[PDB]
Each structure stands twice: as structure tokens, then as C-alpha cells.
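Written out below as C-alpha cells is the structure these notes cover.
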Amino acid sequence: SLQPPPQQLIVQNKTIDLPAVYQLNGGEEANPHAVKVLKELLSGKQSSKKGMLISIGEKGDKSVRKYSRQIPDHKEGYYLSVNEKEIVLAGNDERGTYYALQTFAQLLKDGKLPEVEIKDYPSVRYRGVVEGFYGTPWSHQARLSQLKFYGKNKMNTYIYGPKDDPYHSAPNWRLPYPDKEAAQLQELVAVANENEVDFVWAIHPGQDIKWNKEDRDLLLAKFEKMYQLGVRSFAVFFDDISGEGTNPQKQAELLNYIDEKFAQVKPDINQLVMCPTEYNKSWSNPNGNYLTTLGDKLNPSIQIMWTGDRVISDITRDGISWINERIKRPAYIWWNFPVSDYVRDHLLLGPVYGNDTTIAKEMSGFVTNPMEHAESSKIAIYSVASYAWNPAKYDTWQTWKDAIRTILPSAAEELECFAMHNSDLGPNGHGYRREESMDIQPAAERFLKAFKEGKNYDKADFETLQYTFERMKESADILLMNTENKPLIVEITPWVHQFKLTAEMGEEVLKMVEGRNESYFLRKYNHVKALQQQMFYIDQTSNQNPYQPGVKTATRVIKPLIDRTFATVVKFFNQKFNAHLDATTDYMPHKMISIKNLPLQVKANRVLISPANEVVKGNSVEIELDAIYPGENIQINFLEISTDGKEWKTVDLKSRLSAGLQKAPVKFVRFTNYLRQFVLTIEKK
Ligand SMILES: CC(=O)N[C@H]1/C(=N/OC(=O)Nc2ccccc2)O[C@H](CO)[C@@H](O)[C@@H]1O
Ligand SMILES: CCOc1ncnc2ccccc12
């Protein structure tokens, strides 16, 4: 499946062998990056003046003079033709010729080419990725891999702006990169240029910027530095800041200054972009006028970025019309998917969808903000490259499958199985969700109520769950050992481990459903409990970031199914045999008695009670740790401690209820007379 799909495609059914003897026409006047690709394809084939002609070049070249009228008159457009007599690879520009070769390479199968006529061009002018997330910035090697991936999928934009790069954001955005980083950035630009990608260096100065000559000059001096490293596209982000830096009049004036004294002075600067402080409709203030000030004052050639109606949002026709009228220009979309820096315990490997497919002319650009997991993000990036190039023929699921099969041919279905059940973000402050496990959801749904009630589940639904769990284990084990894309595996490995544990736990619970004899049920029960403890261990030792630590997987349909199925069968067992087995579904080494049902959670060196959305009102709550730990503090948000529970030692409190424990021994905590937060922090391992 050609990705992206071309605008115009006519496929006659006839296969042409890749010629052993060929005459190369226009190879010395054509895009070097395109010809190099063409010669890579033809290695063991000799070139002489006798043989099948291959015409490569840009419009205006003598080599493709014949086909100048068949070439699309769009930027980055190209004409491709294959018949039994000659091969034509003609771009409207150099980037167009390169893109003709990327399509040409996909057509090559079994050293055989189909006879085909293609006229192709992008519906959107700028298409690519913005590395603009919070978290560990992409490694150098990952970024090199990304740029080669962009070239293949006809993405012409890479905007560098990792939030946690100290030379991108505050305060060291004033300082030039050290020699080591600078050498690396210089390499990224060279590689980006070979792949026809515009490397856009973004700066994020707004937080501590002052509107004067001094900071103006340092910003321009920093841009001059990047320019010496090869950078020819630049951006200025004013997102996520407070203070004077939020001034629209001043931002416009700054960008116009950059535009007029730098971008227009240099002979070869391409893109100039800015991210406004108000980058979505929901956080746009209607009382004052920020967006219309930018629209009127900012030079038209300058791009303005937009994430949609909300921070995380799908782009609609009415939504983009809303912003465009205010900024007086077509918006440059910053789409915050599959970025997961606010749900860092989830991987987002599902399909790209929700964005309107008819609004191509209403947007100046479209870039995707990704996960800090570079390889894992290629699934979305592949799909965005497809949506961006030809939104009209954009096929959500098909492109998702093609992405997976492109990224990991040796284990496509295993990676498909894994990503099928790792797409939803789970609950979050943005309220942004994605479908997950839709294949098996109807069967999982029906099974649960049937089980919960006296009714009888359909056998088919039961076997569907068995197959799913069995297939998940296969996928997990095969992915772990896969050597085709080692960096990909390193990224997802913790989730793969948790994935397999989920599958195993599910298998054991299904065996508890049948039940048969009593001894067998207990064996499965003890096994499930041990599996809960293993999932707990991974959740506490893998991916321990400061925000959403741990590893969650299959959260939308599967984990609730297994948990609810487990809690119900244990309930029936306690009823039948008059037992008192624990129906808890998440392991918790500590205890909390008394806010009665609220489960405890461990996050790093914190032991906390799961908050609620209700209104709470000489009662007391007690938390018992599994051992004695040195206490740091106790942050309650709307007190007494002991090491044995006999001798209690009162602690004084202070919006936020602070209480230093001063490394005192802690095991029991109590609070005698709404709950936003109830955290005990203890000393770390
Ligand atoms: C324009 C934009 O998307 N900014 C950040 C963005 N976050 O917007 C915020 O919610 N930032 C914020 C909100 C309130 C207080 C402080 C920062 O969306 C992405 C995923 O969350 C981040 O990667 C971006 O860096
Ligand atoms: C001023 C810092 O904010 C942040 N810090 C860390 N992670 C984040 C993830 C999404 C949005 C914001 C974030």
C-alpha cells in the first residue's frame, strides 16, 4: 500500500522487470539526494547507452522536457510513469523529485515494477513532527532515525523544541550550545537536508524574557549561532508562560524584528514560526483580545501554531475557522498526539483519527507532537504523514496497520496485537481519550453482565477471551526477543512485561470461572495473587518518572474485565464454600482501615490514598505500613504517628497542610478530628 497515497493514480495490470541494462538521463542535473537513492536501488545492474531509458530531473531540465506538461504545478509535486519502454521520475522541484523516488521505491517488489502513471502532490504545505514535549528529549541516534523516517514518508518538517532542553528554554536559551551538542546539531541538519527535511530550531524564551535591547540581541545572537550550524528555519515558542512575556504586542514586534533583520537578510531562510501564549480556544480569553492583536500586528509570512479547541484536541472545520479569522491566516496545526507527557504511564500506539479530512486548504501546516519514545511514536508519525499529504484518501486503520508492518516487518501482527491494547490514555486532566480493544469489547461486555448475574455467558465470548490472552503472551515474548528494531523494543519493554502479566492473570481467572473442584480454584487464586504482586513490582521499578510513574497497559477494556471477573468469582466462592478470600484486584503491601473503600497507592517514596470526587464530612483514618520507614513529611489537603500503634506522637499542621516528620520512624499514621490529597512521604531506598 503506497504511503502516503498519491493524489492521482492509474494502475494498468502489467509487471516490468527492473532492467539489467539502463541509460541514465539527467542524473547529473537532478537532485543529488534523489539520484543517490536511485543508484542505491540499482546496484548489480550495469548502465550503458544501450537499454531501458530512465529519466530523472526537475521541471525545466532537458531530461524531463517531454513531460513538463504531465508534471503537477504544485510545490513538492512530481510525475511518475512506468511502462515497458522507459521510466520517468520528474519533480516540479528538487524536493518533488526526491518524493518521486520514495514512491518509486515502494513500487519496487521482487525486483519488478508495475506499469503505472502517478501525478502527486501534498495537500498541506508543511508536514512533520515537533519534538515539543516535556520529558527526556530524544537521543541523538533516535533523531537520526527519525529524519530518515520523515524523508521516506514525505514529511518536510522537523521542529526541534524539547521543553527540558536547557538551551531551548529558560534561562540558558541565551547561551550557545556546547561544542558537543553543537556538533550533534550540525549533524542533524546535514542528515535532515539529505532527507529533504526542514530542520526548524525553536526557542522558548518567554518565561524570563524582558522586552529590551539586551534580550532582543541575545536571541538574535543565538539564532545566528544556529545558522552557523546550518539551521535555516527558526521558531519562537511563547506557550506555558506567565508574566510580561505573554504580551501579544511585544511578541509580534519581536517576531517582526527577527523577520526583517534576520530572516529576510539571510538569502536562504525558509520557515519562521511562532507558538502563541493562547494556543487553543479553551484557554483563549474573550474578555481581552490576544489573538486578534497577533493577527493584525504579526507579519503575514510568519506562521502561528494552534492545538485546536483544547490543549489536546482533534482538528475540526469549525474549530480551525474560528482561529483563522482571528490570526488572519491559515493556522499551523500543533497536534498533541501521541504525546504522553501527561499520562507517562501509558504508551499511545493506537491509530490516528478525529481530524477533519476536508480542511487541508484551511491550514498552513500540520505537525504531530510525539512521545519521548521515538520509535514507538513512528506509528502515529507514519499516519500523520499520510493524513497530511493526502487527507482525502486518508484511511485510519489501513495506515495504522501499514505503519506497524513498516516499522517491524518481522513481527507485524505481534506488534499489532500489542498496540491494539495500548492506545487509550486513561483518565486525565485534559479528558482526552482514545478507543482501545474494540475487537473484543462486545464479547468482554456481554460476558461480564452474564457472569455478574445468574445468566450464562456465551461459549463463543469465553473462547474469544482465551484466544486474546493466549495471543497477548505470544506477542509479548516474540517482541522481547526481536532484533529487527532494538531501540523500539527497549522503549516498550516494561509495558511488554506488564502486558504478558495481564494476559497470564486473565488466563488464570478464566480457569477460576469454570472452577471445577475446590483445590484447583485455590491454586489459580494463589497464582493470580502472585501475578498481582509481580505487576506491582514492575509498576514500582520501571519508568519511575516524577509525574506519572509506573507501567499501565490494557487499561480500557481488559484490565477492568479481569479485575471485575476476579472479584465476582471470588465473591461466588466465598458464598458457596463460606470462605473469606480477598477479592482485592490490585496488590498493596500496606493497609488502610477506618474513605473506607478508597484504595491505597504507592508512587515512588510516597504512600497515598486514592482521592475521590465526593464531599467528605471524632472519626479517624489509620494507615499501616508493611515496615518501619524514616518519615519525611505528610501533605494532607482539604495528626499522629506511631511505630507500634501503642505510643502515638502528635504532629502539628500549618491551603496545603504541611508537616515535617524530621526523619522520625513511621509505621502507623492516624488523623483524628474535601480530600484533595492524603500523602505520606517516607525515606527512599
Ligand atoms: C503548545 C503545547 O502543546 N504545549 C505543551 C502542552 N501542554 O499544555 C499544558 O497544559 N501546559 C501547562 C498548563 C497549565 C500550567 C502549566 C503548563 O501540550 C503538550 C502535551 O501536554 C506538551 O508537550 C506541550 O509542551
Ligand atoms: C511547567 C511545567 O509543566 C510540565 N511539567 C512536566 N510534565 C508536563 C506535561 C504536560 C504538561 C506540562 C508539564
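We number chain A the same way Swiss-Prot does; the residues here are 25-618, 623-645, 649-669, 680-695, 699-717, 726-737, in that order.
Method of determination (from the header): X-ray crystallography, 2.2 Å.
Positions of Cβ are set from backbone N, Cα and C atoms, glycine also.
The domain 'GH84' annotation in Swiss-Prot covers 149-416.
Listed in sequence order, the residues of the same chain lying 6 or more apart from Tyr303 (mutagenesis position) and placing their CB within less than 8 Å of its CB are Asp263, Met329, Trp330, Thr331, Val335, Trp358. The feature protein binding site is assigned by Swiss-Prot to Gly156, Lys187, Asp263, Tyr303, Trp358, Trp359, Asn360, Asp365, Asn393, with experimental evidence given as support.
The secondary structure of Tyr158 (mutagenesis position), as reduced to three states from DSSP, is coil rather than helix or strand. Within its own chain, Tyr158 (mutagenesis position) has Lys187, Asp188, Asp365 as residues 6 or more apart in sequence whose C-beta sits under 8 angstroms from its own. Looking at Swiss-Prot, the entry for mutagenesis of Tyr158 to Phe says: 99% decrease in activity for pNP-O-GlcNAc.
In Swiss-Prot, a mutagenesis experiment is listed as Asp263 to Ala, annotated with the note 99% decrease in activity for pNP-O-GlcNAc. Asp263 (mutagenesis position) falls outside any helix or strand according to DSSP and counts as coil.
The number of other Cβ atoms within 10 Å of the Cβ belonging to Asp263 (mutagenesis position), over all protein chains shown, comes to 21. Under the heading of mutagenesis, Swiss-Prot lists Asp263 to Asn and annotates it as follows: 99% decrease in activity for pNP-O-GlcNAc.
According to Swiss-Prot, the active site, proton donor annotation covers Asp264, on the basis of experimental evidence. Residue environment of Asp264 (active site, proton donor) contains 15 other Cβ atoms, counted within 10 Å of its Cβ in all protein chains.
Recorded in Swiss-Prot as a mutagenesis result, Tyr303 to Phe carries the remark: 113% increase in activity for pNP-O-GlcNAc.
As a published mutagenesis entry, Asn393 to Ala appears in Swiss-Prot alongside the note: 95% decrease in activity for pNP-O-GlcNAc. Secondary structure at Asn393 (mutagenesis position), as computed by DSSP, is coil. Using a 10 Å radius centred on the Cβ of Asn393 (mutagenesis position) and all shown protein chains, the other Cβ atoms total 23.
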Number of other Cβ atoms within 10 Å of the Cβ of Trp358 (protein binding site) across all protein chains: 25
Entries of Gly156, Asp263, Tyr303, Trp358, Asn393 (recorded positions) sitting next to ligand 2, with Cβ under 6 Å as the cut-off: none
Inter-residue Cα distance where the pair is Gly156 (protein binding site) and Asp264 (active site, proton donor), in Å: 12
Residue pair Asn393 (mutagenesis position), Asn360 (protein binding site) - Cα distance, angstrom, rounded: 5
Distance in angstrom, CA of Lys695 to CA of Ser699, with 3 unmodelled residues intervening: 9
Endpoint distance, Cα to Cα in Å, for the 3-residue gap that opens after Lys645 and closes at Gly649: 11
Where the record names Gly156, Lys187, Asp263, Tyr303, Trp358, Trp359, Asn360, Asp365, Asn393 as binding protein, the maximum Cα to Cα distance in Å: 18
Local Cβ density at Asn360 (protein binding site) - other Cβ atoms counted within 10 Å: 25
